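Student: First the structure, then my questions, so here it is.
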Amino acid sequence: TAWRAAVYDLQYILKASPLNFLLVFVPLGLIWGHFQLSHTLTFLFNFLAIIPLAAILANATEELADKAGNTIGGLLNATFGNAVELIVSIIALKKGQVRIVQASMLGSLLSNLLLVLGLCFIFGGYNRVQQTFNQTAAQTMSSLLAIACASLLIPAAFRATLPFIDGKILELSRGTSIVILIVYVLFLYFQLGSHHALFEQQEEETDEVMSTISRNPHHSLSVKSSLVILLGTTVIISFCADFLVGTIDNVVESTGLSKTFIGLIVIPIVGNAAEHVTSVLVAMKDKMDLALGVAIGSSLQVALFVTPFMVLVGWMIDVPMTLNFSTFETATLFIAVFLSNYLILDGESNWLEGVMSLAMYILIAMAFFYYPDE
Ligand SMILES: CCCCCCCC/C=C/CCCCCCCC(=O)OC[C@H](O)CO
Ligand SMILES: CCCCCCCC/C=C/CCCCCCCC(=O)OC[C@H](O)CO
Ligand SMILES: CCCCCCCC/C=C/CCCCCCCC(=O)OC[C@H](O)CO
Ligand SMILES: CCCCCCCC/C=C\CCCCCCCC(=O)OC[C@H](O)CO
Ligand SMILES: CCCCCCCC/C=C\CCCCCCCC(=O)OC[C@H](O)CO
Ligand SMILES: [Ca+2]
Ligand SMILES: [Ca+2]
Ligand SMILES: [Ca+2]
Ligand SMILES: [Ca+2]
Ligand SMILES: [Ca+2]
Ligand SMILES: [Mn+2]
Ligand SMILES: [Mn+2]
């Protein structure tokens, strides 16, 4: 049984993962990257390969964190819950790709604020008059997110509004990151302590809806079974991430796309696509609050943990990772933050709110497509 039960446990993980059909790009990604066949396809194949792995790793992390206990479980979600964003950004930092990391962090927020928002409102609202989410955990978390993004943008808004200064921007970003990371710890105490019931119920509800859609009885993987998949999926992602990051300069050169565009629009898809599909499917079950909850939760991690931690990592390995986003990026994120929060606060969405949000994201991507590289 110890062999055949391990097989079923693997089946349970794959069947709980939305876009598992893209796993076919894992060997292709590995082949192309290792043999260094063609840069553009090496980018694309690994790009496609990490997407299902993120979901696989997420379900492994979640299954492990459940039996890990309160304190440790939260640390696992801080770590392996953000692994894709973490791994890719760390590898990118180790190759001096500061702009890529900066754009990917902000882009991840943009995608969660506008893109998945639009998709959820469209797919959930096309066959309904409206969808309500008043007085839900989604609105609560949304308020926190509004402050989180604003805080993260402060050093950027600072440099943008300036009338030597190089070392001070670095010092400000690093001091800011310490503060935000203190907040993140308190956010964990909020999440796992005083308001544990709020997040727990939202998590259980989301799992229940996902089990309904995925159509497989909830099976709790053993610590051993989940830890293998966890460390297994992680090393594969690392390989694919390394290949993907190693081709950035070439893809930038072969195509006409800037590092900013690739970082802001392309890269975030990697760690969000699986979660986005999840959010959409839940929204179609007329449970927008849960759908929004997933997207808002991921944004909180990027804003409160991943982004400031990356500047800390940069400090450790002597790469000048900063919160010094471009002026347009700064302005854009502020726009997205206002609107998303306004839309989430109005309490009722429709399919048109989704069309327009989606259109705006496209318009932003279109604008960033014209953003100058030199
Ligand atoms: C579900 C998984 C099923 C997987 C089924 C895969 C079957 C083929 C496997 C080949 C692995 C080795 C591939 C080797 C490819 C080498 C590429 C090549 O040789 O190109 C070099 C290039 O010419 C430099 O200039
Ligand atoms: C109420 C007003 C309070 C603010 C008043 C201004 C305070 C200025 C100092 C920053 C404190 C931030 C605490 C964390 C400081 C770490 C910053 C740091 O160490 O920077 C070194 C730099 O990284 C080397 O390159
Ligand atoms: C039964 C009640 C009556 C039926 C209700 C029908 C609902 C309408 C659905 C719209 C799908 C969304 C349309 C596709 C999304 C367009 C987004 C957009 O902005 O597209 C820009 C364009 O792609 C740039 O070239
Ligand atoms: C580190 C991640 C490895 C991912 C593996 C994906 C599947 C590769 C299949 C066969 C391994 C080939 C072993 C090495 C033998 C081929 C020689 C090789 O290294 O080719 C690369 C080329 O030299 C460039 O400089
Ligand atoms: C629930 C009632 C119906 C039951 C049957 C369900 C049928 C689902 C139909 C279409 C799902 C469309 C999902 C669209 C998700 C697209 C999101 C995406 O793939 O990625 C977004 C972005 O590009 C990454 O950052
Ligand atoms: Ca769970
Ligand atoms: Ca409960
Ligand atoms: Ca879950
Ligand atoms: Ca996430
Ligand atoms: Ca209202
Ligand atoms: Mn249902
Ligand atoms: Mn609305």
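Note that chain A carries Swiss-Prot numbering, so the residues on display, from first to last, are 22-184, 191-401.
Each residue, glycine too, has its Cβ placed from N, Cα and C.
Pasting the feature list from Swiss-Prot:
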- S204 to A: In manganese-resistant mutant 2 (VARIANT)
- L208 to P: In manganese-resistant mutant 1 (VARIANT)
- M383 to I: In VCX1-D1 (VARIANT)
Student: Counting every protein chain present, what is the number of Cβ atoms, excluding its own, within 10 Å of the Cβ of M383 (variant position)?
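Tutor: Total other Cβ atoms inside 10 Å, all chains included: 17.
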Student: Can you tell which of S204, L208 has the most other C-beta atoms within 10 Å, given these are the variant positions?
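Tutor: By the 10 Å Cβ neighbour count, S204 comes out on top.
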Student: How big is the Cα-to-Cα gap, in Å, between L208 (variant position) and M383 (variant position)?
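Tutor: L208 (variant position) to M383 (variant position), Cα-Cα distance: 34 Å.
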Student: Distance between the Cα atoms of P184 and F191, in Å as an integer, please; the 6 residues between them are unmodelled.
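Tutor: What separates the two Cα atoms is a distance of 14 Å.
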